[PDB]
Structures are given as structure tokens and as C-alpha cells.
Amino acid sequence: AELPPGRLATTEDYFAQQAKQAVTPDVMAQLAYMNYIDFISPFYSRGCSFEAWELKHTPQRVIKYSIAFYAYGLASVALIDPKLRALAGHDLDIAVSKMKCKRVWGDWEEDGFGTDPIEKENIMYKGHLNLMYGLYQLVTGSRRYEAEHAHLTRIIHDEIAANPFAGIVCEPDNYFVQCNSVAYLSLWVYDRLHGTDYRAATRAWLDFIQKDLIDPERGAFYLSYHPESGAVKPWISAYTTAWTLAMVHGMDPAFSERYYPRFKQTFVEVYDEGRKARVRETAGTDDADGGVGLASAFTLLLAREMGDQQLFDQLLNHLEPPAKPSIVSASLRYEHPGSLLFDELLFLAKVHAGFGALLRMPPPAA
Amino acid sequence: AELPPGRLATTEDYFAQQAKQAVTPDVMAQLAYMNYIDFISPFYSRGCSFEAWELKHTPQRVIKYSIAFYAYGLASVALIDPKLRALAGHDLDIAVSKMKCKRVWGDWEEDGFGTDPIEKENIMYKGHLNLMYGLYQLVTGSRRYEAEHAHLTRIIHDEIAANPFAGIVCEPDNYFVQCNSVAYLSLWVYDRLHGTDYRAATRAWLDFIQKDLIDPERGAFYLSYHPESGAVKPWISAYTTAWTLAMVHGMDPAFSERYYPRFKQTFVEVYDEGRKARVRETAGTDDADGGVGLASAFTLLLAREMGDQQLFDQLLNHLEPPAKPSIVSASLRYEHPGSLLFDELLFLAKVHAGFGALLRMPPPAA
Amino acid sequence: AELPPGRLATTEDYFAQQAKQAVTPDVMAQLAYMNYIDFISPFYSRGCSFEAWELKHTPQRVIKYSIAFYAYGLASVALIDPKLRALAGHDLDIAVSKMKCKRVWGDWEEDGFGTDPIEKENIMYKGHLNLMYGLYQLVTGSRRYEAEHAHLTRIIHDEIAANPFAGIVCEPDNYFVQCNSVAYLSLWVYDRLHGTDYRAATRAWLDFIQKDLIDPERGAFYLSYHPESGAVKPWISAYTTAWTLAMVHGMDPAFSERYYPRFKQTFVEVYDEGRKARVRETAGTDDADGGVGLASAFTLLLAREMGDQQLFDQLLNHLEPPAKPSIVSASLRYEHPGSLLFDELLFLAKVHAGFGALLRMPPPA
Amino acid sequence: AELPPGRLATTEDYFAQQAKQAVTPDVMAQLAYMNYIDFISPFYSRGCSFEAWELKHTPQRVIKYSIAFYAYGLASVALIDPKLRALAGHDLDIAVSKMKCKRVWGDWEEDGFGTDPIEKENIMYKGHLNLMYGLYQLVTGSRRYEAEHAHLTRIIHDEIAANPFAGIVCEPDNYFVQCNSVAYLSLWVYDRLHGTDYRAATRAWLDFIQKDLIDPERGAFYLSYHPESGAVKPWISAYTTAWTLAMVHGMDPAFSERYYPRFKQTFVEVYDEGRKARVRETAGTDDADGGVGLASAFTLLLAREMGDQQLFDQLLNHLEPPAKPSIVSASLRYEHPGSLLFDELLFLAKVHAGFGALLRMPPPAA
Amino acid sequence: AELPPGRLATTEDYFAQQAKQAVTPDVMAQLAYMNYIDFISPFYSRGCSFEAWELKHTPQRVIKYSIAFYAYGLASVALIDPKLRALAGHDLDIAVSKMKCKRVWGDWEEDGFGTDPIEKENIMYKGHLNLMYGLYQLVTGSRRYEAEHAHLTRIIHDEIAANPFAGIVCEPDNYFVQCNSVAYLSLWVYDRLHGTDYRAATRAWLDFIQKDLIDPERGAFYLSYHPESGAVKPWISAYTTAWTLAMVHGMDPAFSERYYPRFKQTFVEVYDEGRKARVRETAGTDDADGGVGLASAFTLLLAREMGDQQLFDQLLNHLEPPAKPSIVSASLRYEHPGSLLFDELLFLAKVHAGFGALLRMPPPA
Ligand SMILES: CC(C)=CCC/C(C)=C/CO
Ligand SMILES: CC(C)=CCC/C(C)=C/CO
Ligand SMILES: CC(C)=CCC/C(C)=C/CO
Ligand SMILES: C/C=C(\C)CCC=C(C)C
Ligand SMILES: C/C=C(\C)CCC=C(C)C
């Protein structure tokens, strides 16, 4: 009912978008920024131009994540607003297309790992690409990428089946649970589009991460796992855990509902007499948003995914006002974005319908 | 016949140039900037030198529109002032020559769309080039570019005939009505120069854009259309609409006269006790000249095409004085151009005799 | 014989140099700048090094004119001062050599016109180079460039013979009278060195520019002509006219004497109680030195060519004092040069013996 | 047991780490800086990415020593904390891997000395790489690099046998005793891993450096030796001596014990009432840390190797506090590092278990 | 007089180095700058690495002179201090090796003169290289470069034999007497090392420059000579003359002793109560160190060569203090070097034992 002094819309309105079958005016102004201006908007063209990311100063290694999080948000826009589904499909088509430019995956070759970014490992890239394939087809019904979707899904499936641990590495001896959660979710999307049972591998993965990679008492994942050396980095990560639990909640709700409360105790800091919240990146500090600086942003998505309106309001009251949003000519801009992936992650959280709902998204109007 | 500060000539003077068969002194001073100084004036050489555009900081993707709009203005100078027809012919020759330099069309290749900018799609470029081919021949009677004109017109004609929708896309699945209107307008020019009836396609296109791409109540076109996904971007665009209605008015005057009064109500903001006007780029905002920033400029051209002297005076009183024109050594310069393509569009609007009149331009000598 | 603030030597002194057989001390200090410091002075080396022009921030397209105007000044230096004739020859050799470096002519290729700078058109370049070939041979007696001189003179002669208009274009459909006057002057120099009569084409050319390209009432040429489209840019150009009249005065003095007074009335503004002058680039304006900014500089050369000491003094009182000349360690420098080609054009005007006098220059016997 | 101002932990705590089987909290925070943040931490990936060194402005020629000194510290972390041994192995794996990127060794080729950095000479590079091969196998027990280890050991051994002087040169005619001490130590590591007696060549080398390259009264080595001309640069070097004695102490302790007290008299300046010390780089000056600026840092390592807790405390009270250390989000940072290789050498000194102990390191098990 | 603010050691100390058989502490600190710090010191490595000159902002065309002048000083360090002779030998080895990198000679190819920097002309480069070959062999006794020394010495000797004038040019028609003086001096070095008599051509060269290239009244050489055009640049050059006289003094002492007094009258300006001196680069000015800015520095070398302790002290009192020397960690640095080649030339002048003394240098046997 109320509007904090730096907010564009209430938490109640964002949560009510799907019920009203319409996005809020500030979410529409974000779509305007994404689509409106010729040449320099990010979703103007399927070509290999990245002026939009250059204007925002996005580091090259992060463009792939920017594109993915836009894509995940567009999928929920499609489910929220039938009137906007066609735009979302058009944007997803451009997203898939840009995701394959060498400007996006080229770091894999620059680092010396090879010329093929999908053949082996590099799950940090092809996991998002594979999920984007499926989200696009669920939204649009187009089979444009169906051959490529089935190819990358088979590659992913075979790689899981061959590893003694459950899941896939990004680089040799570098295993990240959050990147695996994206890959497993893409098997569910494929199963939903086809008749397959690629998701059958999800059980062993949840068992594997639950006994080996998670601190059950604090409800937090460790930074990363290294199978060849049997090592686990001894720090628990807030941004890691929030992302993983958000995507897991769409495959196995009970799993994430068990750790979410313990997770909030470990990392979440409520302040300003309960009106604001910020998130510790790791244990043993009171500093907020260390490391990659995304603990608060990803926790905002997790609260949305978990339906935690109180924490969503508290995190947004910390994130948005200091970023100084403004709407000029019906288009959204942030003057002091507080982190990398800022407008992408706030966009995603405001519209996110939950990864489960995207799995059950209805077919298009044919 | 009053003259406010920063205006160089009255609106009555501009509208009376053709009856007097003489351009106004500030239009002559624009022609001096275009032609006078060795090396750095835009029309000094047919070679691939672009110092003039580098001096103005024209983004590379905009040079093709800068060249084209110069060309369209030069065609009207040819019709206005017989004494200048040879000079305008010479400039048109150089414009066509520069339009073919890689520095002008090269973005098509950088984005990954191919090595031939005219073979498929890319109507945003080859449409203007095709029109310039024809306008050059109407002014001069020279057949220098006649073969290329017949080749590109044939490509345009075949591409229209092959599409299930009426028109041609710029990029795969990106349809822009303003870019199609240039291509359709060029078919009429070819018909005037030869006996052809390539213009027969205009009926289907006017029916198509009227049923799918226009908001009949507000008289405004949507930003863009995307055939593959059947999507239409949900924003109406002033610069899209002003440009399209201006060009359609030379092919079907009744069409543009139908929506013009509603277009003005949707986009045009009169202020300063009726002496000035500025234009919204889209609905739902009071900010003027958002998006690419050309709404007021393109509405100035439309007012010229439509014979709306009052609106023309209001827009020029907003656009020109703040740009600080000065005439030094009989050459026109603006100290603070308010947008991209500024001196090009003000030049064009000041001389524009109407796209219908360019089509019905009398033949040259022999 | 008074010296205004900021002037280095009197107009009477510049005009008296040939009679005294010695250049003024400030012309000597300009040659010092041209020849003195290793590596960075413009006439240090025959190699393709251009440090001197980079230090001056000369636009690349303008380098060719810098070299050519230095050469024209060095040719008069040879005629003025026998003790300096050998040095002028050495400098002319360096000038010709640098003139052929790709850094000087390469714009012809960047602009997409081809890989050969002399084969066809481009008279703006090969015309100056052809004149420099001949002036070099006149100064030194050397035949080092005689072959290249005859080849390019034959190239020019043939291009004239083939055109329905009189002269040669720079780019297709770009005809510049000032660039043609350099080319025609080069035919007289070639004829003077040998016995030929290549200069016979000058009659048709002067007939052509007089009937089509000059406004006889105002004594001023239009900016340019464009044969293919039959167009003439409708602005009269002061720097075009001053340059063209100066060189024509060496081939047909009566021609330039007929228009010079009308040129002064059209473009020249005397001010400061008759002590200064500046030149409007075109009609219909009060601005001085618009366009390329060379109207006053070339009119200074024209006044020298015409023997107009009064106008020369007025123009130099406008051009030099604001540039703040100084002589440091016997070398000339300008703190605020007012235009492109500044030290080159003042150099040329101070020593210029007349293009006709250069044609009749005596051998180094 | 008292804590000097600006210090993070006591000298007693650093020295007590191995007995307590735990690193101090600031050493753990240094490991976090090395491992925590995606992409930009130094040991995130085995790829040829060097963002961490670009952020620190490390000169290209110094990257190889940065990696090596990190490696040596991680080896001691393996001995100190069994709980951290697997992570240390993982980091060592990444270290040798990064060590072989052209960005690290490429100066050998840019300087014109050849295309193969291990073929001949260049002991300043392959000496460290070879030691890293063996330390990785000592820590992890992996034979991953065993083949390359034996290849480079034979190269080194054969090069020693062929020279009339004892050792190997860096660039042609550039002999550096410190770079040789690294290679000889790698021969002992190979001997420990296998049965070999490659270390037998160490006797002739110790005799050679003792009669030709050291000033015996001042306990100091000369800058360098140049076999072709028989020349010895007539300056004694503190950083050269500190490094050489430290590594020699692991092969022949008696040698380093003999010169250490003379080295301290020659170069070390105690000040601030015995609470601090800094090191002169050469004789005949009172300036500290001239030349490469590493005399004090390397002497900190030597005091650690020699067990000199007093000098260690005095040097650390001089180096660390002014560098303004802080711990943010459980990660260590220095606001004003005082030299090259700053956090690398302080890290090594704080954990260093002694080069002899690294040789005698037990296998991983229990 | 004591030690003025900015002087590191007295002139008496520099002149006494050879008698004490030991360099001064500031000369040792210069060698430390040359040898101490890994990677960035100029003589760290024989490879084609030039960080040291990039840090000093040495223009590329001057690196070859920086290396040569370092080498000449290292030759004297070898002769002054036997304890440092092995070091000087090693540095000379590095000097020769770096002298052959394309970064040092590449200007010849960039300017368009060819791909071989020693084949023809370019005496400005191969002259210094040839002297360094020989100086290296005298200091060390090594034949490492002997073949190359014999080949370049034969190239130089043949080119002298073919020219109608005495000497070799740098570029076609660019003759510099100071660059010829390096080349002839290298012939004497070859004669001392072997039995040859290549130096016999020195006589014709001293006759030629004495009659054509020097103003005997002012004791000064003109800037340059141009055989093809018979030209001589009409300015006398202090830096040119000081250098030539210093090197000629080692081959024919009487020649330099005759012109030295007049050179001082022409160029040297004493001031500050006899405690300082600065040098005019050319006649007709009071500005010091015009042109390339090296007149005072080269005159410091000449005073050393001539044994003129008073002028040496006066020049050093002008050159060093303003450059703000300091010794940090036993290494010498100048905060405001006053010219190109600053620490190189002050280094050389402080140690220079005389070119004749280097010619008669004893072996290390
Ligand atoms: C800018 C200067 C000194 C001359 C212009 C000459 C010119 C542009 C001729 C046409 O090609
Ligand atoms: C930037 C300007 C003057 C117009 C935009 C034209 C455009 C990009 C149409 C779609 O292809
Ligand atoms: C500058 C640093 C950290 C070490 C010096 C090592 C070296 C240059 C050895 C000889 O090649
Ligand atoms: C291995 C995991 C990754 C590379 C994810 C990095 C995450 C962000 C937000 C840059
Ligand atoms: C031709 C002679 C030369 C190029 C020598 C130049 C001398 C200095 C000190 C730069």
C-alpha cells in the first residue's frame, strides 16, 4: 500500500503483475530501454553488435550472463502478459542469436581451452545457452533452434553420464554448483518440450551436492568444488547459494524450502528498523556484497522465487534508491548502478514468475 | 512577416522559394558549407573521404542517412532554382559515389550479415541508395548509374514479390515501415524514368501497413514489426510516423491526409503562446525528442510536405535558435546542433518541395 | 624606410634583394630553419622523413603544397643571391625527392582513385611536381630528373590535347584553374630548357578561362568548374584568383594586368589609415580570410608578382605582426602562425622574383 | 605476544602456525584474495588469463616470479594445515599451468633469444617452473606433470655438466647465483621424488660460488658473473644474497648459517629503538631498498628460513603497517604496497616452513 | 672554489682518476646506473631490449649515438681503472651487440635508403659501429667481432678510395665532417690492432677539410658539405666543430691545437665571475646551445681532450647543477637533464683519457 522514498513501484504491485495480466509501468520502461532506440538498445538486432554492453561498460566475460538473465526475465514477461508474449519471443530469438557470437563465448578460446565452446566442459556458457534454447521454444513454439537444442542437450547428458561426480565442470578441476543448476534445469525444459526423461539425472545431483558441497547447518554452499584434487574452497558464498536455491526450487521445491530459512540466518542482515536488508557474501564478516558483489541482487531473486515479499521489499529498498532510477521518455535508466548485472538482475527479480512456472508455461496461441 | 532571434528567414520565405525560383540566402549559405572549402566540405570529392563527417562526429551507422537526406534536399534545390540545377546535379553525383564507399555500408558486414549490402534485405541502406540513383537521373538526365538502378530496383521488386507480407525487412525478422516507404517511393521514380509499373506493389503495402502496423485512432505507426514472430513492438513512434507519412504523401496523398490531424494530437506539443512546438517520441511521456532524438526534426519535414506552415514555423522556432546559427564568410554553421543529422534535416525541411513534386519533376535539357 | 612593430625587415629591403644580390637577414634565418637542425628541419634529408611537418601539425593533404611553395621560393633565392645558388639547388633536389614519397601523394590512393599518382588527372599534385622538376634543372644545370621531367611534360601535354575543355582535372569532374596554371607554367619551363613549343597550348587555355571561368567585371574566378555536369560553383574565390593571376602574369602579363585592379576592388580591404590590408575570400561577406584561410597570403604573393609595393606592405603588416616572429639562435620562428602554409607563403612572398624572371633565369655557367 | 601497531598478527603466531596445524586469520584472508572472486582472483582458472596481475600492474617480466613465490607459499600451507592441503594442491596445479602461458615466458622470445624458453639457458624461468613441478607432486602425489618434470630436470642437469663454470646462465653471458639456487633446489626435489642423485652437482656449485661470487667477510654475493669475459659486477647485492642464502639453507644449512650474521651486519639497519629494520640493497649507501626494491622483503624470507624471529618482527613492523592492510569480506588487501611482489613475498614469509621442510614433506594420507 | 651546489667532484679529481688508477665515486655511480637494476638498466643484457632508452625518452634516431658515446667512455674506464677493465669489456660487448639491432639502425630502412645499413654511405651509423668493434678488441683482446671489424673496415676504406672528395657521405649529397672523423679514427684502431696502414688516407682528409670545410679565421667548421651540388651550408656549428676537433686531436694533435683558441673566441661565453661557461651553437647570436642543443656538452668533451681544465670546470658548472644530480643507493640520476644524450656525454667527458691515449691502450695480456 505504501511506497518507500526511492522505489518505483510497490512489492505488492510486482507480485500482482501476473494476476492483472500486465507488467508495471517501470518494468515496461525497462523493456523500452531493452528494445526502443535504434542500434544502441541491447535487443535491437540479432547481429553481432554489442554497443549496448559497451555503453554500460560490461566486462567481456560477463556479457554471457547479462544476456542469460535478460532471457530469463523475458520468459516470465511472456507468462505474465499475454499481450507481450510475442515481443518476449522476438527478444529471446535475438538473445539466443547474440549468445552465439564469438564476442560472447570467445574468452574460452582466449584462455587456451579450444575453438569449440560447447564440445566439452564450459558448462558456465553452454548451460545458459541450452536453457535459453528451451525458454525460446516454450515461448514462441518456433523450431528454429530445435536441432541445436537437441544437440547441446545430448552433449550435456553424455557429459553427466560420464563423470564420476554428478554434474559437469566449467574448466578441468573447476566445479560450480550454480552453473550445474542451470544445466539440470535445461534438461527439465527439454523434457517439457519433448517426451524425454533427461531430468532423471537430477536426483543423483541433488544427493551429490547435499552430502558433499553444502553446509546443512548454515544452509549455504561452498564457493566451488575441485574433483581432480578432491578440494572444496572453504568459504561459503551467499551469491552462490541464493542462485542455486532459486533454480533448484523449480525442480525440487522441498530441497530449497529446507535450506532457505537457515540461509537467511547465515547471510541476510536486516536493518533500518526492518525496512531494509543487505546480504553478506561470506561468513566471518559484517561487510555486505563482497566478492563479485551480487549477494543482495541474487538474494532478491531467491526471495521472489521463494515468495518472500517481506525480504524482497527489504532488499529492493536497499538496492534501488541509491542507484537513482529515472524514467525519461518512458524508458528506464539507473544513474548509479550498484553492481555488475544491475538492471538485468533487478529486471529479472521484478517479473520473475518462478522457475517452476516457466517449466509449466502454456503453449502459444498457435 | 516577423523574424525571432536565431531565425534566418521567415517561414513564408521558405515556402515561397519555388514561386520565386530562388533559394533563400541561408539555404545558399548551407550550400556553401556543403561545397566551398577544399578537402573538408562534404561534397568536395567523389572519393571515399569523410573528413566532413568526422569533423561533425557523425556515428558511422548514420552517414548513410546523412548522405541520403542531403541528396533528397538537393533534388528540391534542383526543382526550386534552375540556376543551381547543374550544381545540384554535381552534388547528387558525388552523393551517390560516397554512398557506395565501404565506410558507409560496412556496418552490414561487421554485424555478420554478409559481404553484399544489396543482395538480400538491408533495405534501410539499399532503399535510400535506390532512390538516390533515380533522383540523380531525374535531375541530370545522366545514365551514369542507370544499370545499377535497374539492378537494385529489380532486386527490390523481386524481394517484395517473394515475401508473404508486403515489403522487405532490414535484418532477418526486423521490418521497418519508414525504410519500406523509401523503397516503395523509389519504385515510382523508376516508373517515371522508364515505362515500368513496378509501383503496382504500392496498393498491397498501403493496405498491409494500414491493417497491421498503424493505430488508426491515434494516427501513429508502431516502432517496428517482426514477421517471423508476428510481433509488433508496442510503442508508437513519432519519428517513424512523421517520416512514413511524409513519404506516403507523395504516393497516396489521401492516406497521409487521413492520419495527419490525429498524428499531431498524439505527438506534437505547442508551447510559448503558440510560437514554438516540440514533439514526443512515443506515447505516455511529455518529454520531447526521446529515442533517437529526431521526432521534432522529422515532424518539421512532414509539416513541409503537408503544407502546414503554422506547425513548421513553431518547430523551427524550437529547433534553430538554440542551435546558434551563424553565417561566416557566406557559409552556414551551427554552434550547438540539437540532434544527429541536424544541418541535413533542417536543410531538407527548408527546401523540400514535396515528394510528389520530385516524382513529377520536369526533365532536364540535352 | 620605417619598420612597424612585429615586422622583421622593410618592404623596400625585400624588393631590393635582387639588386643588392643578397637576401635579408630574416630570409636567411628562414633558410636556417629550413636547413639547420639535424633530422627535424624540412630540408635535412632526401629520405621519406617528415618530422618537420609533423612538428608543425601540417595536414597530410597539404604537405605537397608546403614542399612546392618552398621550392618556388628557393628558385627565387637562387636568382637573388649567387652565393646561395648552390644551397638552393641542394634544397630543390631534396624537395623533388620528398615530393615523390607516398606520404605526400598517397591521399590519391586512400581516396580510391588509384595507385598511380601521375598517370591521369591529379593535376593538383603532378602539376607542382612538374614545375619543380624544371625549376631544379634551371637552378642547378643537373639532368638528374630530366627523364622524369620529359615523361610528365608529355603526360600533361597529351591530357590537354584530349580534353574538349582547355586544361586537366584533379578528380573526375573537378576542374581547378589555379592547379591548371601551375601545369601550364611548367610547359614554359620545359620549353625554356629544351627547344620545344609545348607552351603553345596556353593561348587556348587563357581564351577558355577568360570566357567561362572568370567574372570579368569583378576580376575574380569562380571557385571551380565541373565539366561533366557543366557546372561552375557560383562563388568567386579570392585565393583562387590571386594564385591564378600570379602565375599567369609570368606567361601573359597583359592578362593579369587587365584584372588586377578589379581583383583589388572586389576583395582587398585597406584599413588602419592605409597601413594594413586583409582580403575577403568571397563576395557577400565582411569576413577576411574565410574558406581555406589563404586569401591574404596569396594576395601578398600576387602583389609581389605585380610589383605593388604598397599593397605588399599593407598585407604584410596584417599577416606578420600577429604571428609574433622571433629570431632565436639565428633561426626564424613564428609563435602564432595565422593559417596553413604560413612560413612557406611568407617565405615565397619575401624572395619572389616573378615567375617570368624565373623562366628567363641565367644558367649556372 | 604483544601486537605492534598496524600489524595483523604477532610474529609468535606466524611461527606457531605449523605447531597449531592452522594458518592465522590474515593468512586465510590472503588465500581468499588468491581464490575467492570469479575471473579476477589470481588462482581462479588454469587458463591463460591474467586479470589479477593486470589489476595489480605487475610488469610482464615479473609475472613469472609472482606465480613462483605464490607457489612456494602454497607448498608451506600444505604442511601447515592438512585441512588446506587439497586446496593448496589445486592452486599449485593452476600455478604451473599458468606458468607455461606465453604471457609469462614470452619476454625470452621478444628479446630475440629464441622461441623455446627451456631449450638453452633462461634458468631464471625454467628453474622456477621445474621446482614448481616437483612441489606440486610433493603436495598432491599426482604424476600429472611427472613427464615434464623429468624432461626439464634432465635439461637442467645436462646443461650443468656441459659448463666449465658451475651452473647455468640466464641470458647469454649473464650468470645469476640466485637463479641457479632455484634450479639446484629442484634437483633435490627430483631426487626426493625418485631415487636419483642429481643433487650431487650441488657440491661443485657451492664451492664455485664460494670462491668466486661471494665476498666472504661481508657475507654477500656480487650482483652477477659473466663467464665469457670473466667479469664480476663490482657491487654486492642484498636482495641477491637474501634469496640465495635462503634457498641454499635448504640444501646445505651450514653454508647459510656461516654467512647470515655477516650478511646482517653488512646490509640490515635496525631503527626505532630496535622495533624496526630496513635493508640496504648494496654497500656504500644508507638508502634502503634501492635497485629492484626487494632487499627488505627477501630478508624477511631469510629471517623466516633462519628462524630469526627478532629480525622477522623488525622487518614486518617496517613493511606491513605502511602498506595499510585491511580485511574486507574476509579477504586481504593492501592499500599502498611498497614494492613489486609485495603481497606475494609477505604471504610467503608468513607461512614459510623452510625449504628443507618442503624437500622432506610427507605424502598425503593418515 | 670548493664544491659548488650541484657538482659531485672537483675537476682536479676527474683529471686525476688515471693517476690514482680509480674512478671517482660519481663515475662509479654512473656505471651503477648503467649496470645495476635488472631489465631496465641500459647494459643489463645483450638482447634487443631498450627499456632504458624508452624510460629516458631517447628519440630512436639518437639511440645509436647514445650507445656509441657510452662505449667511448667505457674505453677510457678500461684505461683508467684496471680493476674495472673486465666490467668495461663486458659492457662494450653489450654495446656492440645492441648497436646491431634493427631498432638502432632501422631509420635507414624507414627513410627508404635500403635494407643494408653498412653497404654504402650511412657513415653516421657504420662509422661508430666500426670504432666500437676496434675499441672492444683493444679492451678485451677478444676476436669475437674481428671478422666483422675487417669487413666494415674494408667497406669504409674502399668507399674513401672511390670518392673524388676525401671521405664518405651519410646520404647522397650529405657530407658531415664529424661523422667522417669517427670513421678515420676507426682506421687508426684497426692499424693498432693489426699491422695495416689504413690510416694513410687521413692526410688527404685533413688537407681537404682544412681547405674547404673550415673557416680558418674563426676556427669553425660549416654545418655540412654537399659534393654533388658543390654546396656548403653557410652556418658554422659549435657542436660540429667541438666534436671534430676532439677526435682529430687523437690523430693529428697539431691540427686541433691550432684551431682551438679561435674556436673558444668564436663560440665560448664565460660568465658568472669566471666560474661558468656556455657555448653559442652558431655565429650571429648570443643564445647558447641552439640547434641540436649539444654545443656546450661537446665542448666539455673537447676541453677534456685538450687538457683545458679551466674551461672544463666552467662548462661543468653550467651543465650539471641545473640537471639536479643525486646519488640514490650508490647510483647516479639526473632529475632535469638539459639536452639529449645528457648522462652519456657528461659520463664520457668525466672519464675521457684522450683519443690518442685510447689508440695507444695497452693489452690485458
Ligand atoms: C589548401 C591549398 C594550399 C591549396 C588548395 C589547392 C586545391 C584544393 C586544388 C584542388 O585540388
Ligand atoms: C538514425 C536515423 C536517422 C534513422 C533510423 C532509421 C532506421 C535505423 C530504420 C530501421 O532500419
Ligand atoms: C626482479 C626480480 C623479482 C628478480 C630478479 C631475478 C633476475 C632478473 C634474475 C636474473 O635473470
Ligand atoms: C563459475 C561460475 C561463474 C563463472 C559465474 C560467474 C557469475 C557472475 C555473476 C559473473
Ligand atoms: C650526419 C650527422 C649526424 C646525423 C650526427 C647527429 C649528431 C647528433 C648529436 C644527434
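Numbering of chain E is taken from Swiss-Prot, so the residues present carry the numbers 27-391, in order.
Just so you know, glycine gets a Cβ as well, placed from its N, Cα and C.
As given in Swiss-Prot:
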- E:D64 to A: Dramatic decrease in beta-myrcene hydration, linalool dehydration and geraniol isomerization (MUTAGEN)
- E:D64: active site, proton donor/acceptor (ACT_SITE)
- E:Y70 to F: Retains 22% of wild-type activity for the geraniol-myrcene conversion, but only 0.5% of wild-type activity for the dehydration of linalool to myrcene. Dramatic decrease in beta-myrcene hydration and geraniol isomerization (MUTAGEN)
- E:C74 to S: Loss of activity (MUTAGEN)
- E:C127 to S: Loss of activity (MUTAGEN)
- E:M150 to A: Decreases activity for beta-myrcene hydration, dehydration of linalool and geraniol isomerization. Retains 2% of wild-type activity for the geraniol-myrcene conversion (MUTAGEN)
- E:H154 to Y: Loss of activity (MUTAGEN)
- E:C196: (2E)-geraniol binding site (BINDING)
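Working note on the recorded positions E:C127, E:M150, E:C196: by count of other C-beta atoms within 10 Å of each C-beta, E:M150 ranks first. Checking each of the mutagenesis positions (E:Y70, E:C74, E:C127, E:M150, E:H154) against E:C196 ((2E)-geraniol binding site), the C-alpha distance stays within 10 Å for E:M150.
For E:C74 (mutagenesis position), the nearest of the mutagenesis positions E:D64, E:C127, E:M150, E:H154 in terms of C-alpha separation is E:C127.
Of all the mutagenesis positions in the record (E:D64, E:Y70, E:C127), the one with the smallest CA separation from E:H154 (mutagenesis position) is E:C127. The mutagenesis positions near E:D64 (mutagenesis position), taking a 10 angstroms Cα-Cα threshold over the set E:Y70, E:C127, E:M150, are E:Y70. Under the DSSP three-state reduction, E:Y70 (mutagenesis position) is assigned to coil, being neither helix nor strand. The mutagenesis positions near ligand 3, defined by a Cβ under 6 Å from one of its atoms, are E:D64, chosen from E:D64, E:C127, E:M150. Straight-line distance linking the Cα atoms of E:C127 (mutagenesis position) and E:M150 (mutagenesis position), rounded to a whole number, equals 16 Å. When the alpha carbons of E:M150 (mutagenesis position) and E:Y70 (mutagenesis position) are compared, the span between them is 25 angstrom. Checking the mutagenesis positions E:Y70, E:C127, E:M150 against ligand 5 with a 6 Å cutoff on the Cβ atom leaves E:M150, in sequence order. Packing around E:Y70 (mutagenesis position) is summarised by its Cβ count: 20 other Cβ atoms lie within 10 angstroms of its Cβ, all protein chains included. Around E:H154 (mutagenesis position), a 10 Å sphere centred on its CB holds 23 further CB atoms from the protein chains shown. Secondary structure at E:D64 (mutagenesis position), taken from DSSP and collapsed to helix, strand or coil, is coil. Using a Cβ-Cβ cut-off of under 8 Å to chain D, the recorded positions E:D64, E:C74, E:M150, E:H154, E:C196 reduce to E:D64, E:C74. Within 10 Å of the Cβ of E:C74 (mutagenesis position) there are 16 other Cβ atoms, across all protein chains. Taking all protein chains in view, 19 other C-beta atoms sit within 10 angstroms of the C-beta of E:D64 (mutagenesis position). In the three-state DSSP reading, E:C127 (mutagenesis position) counts as coil.
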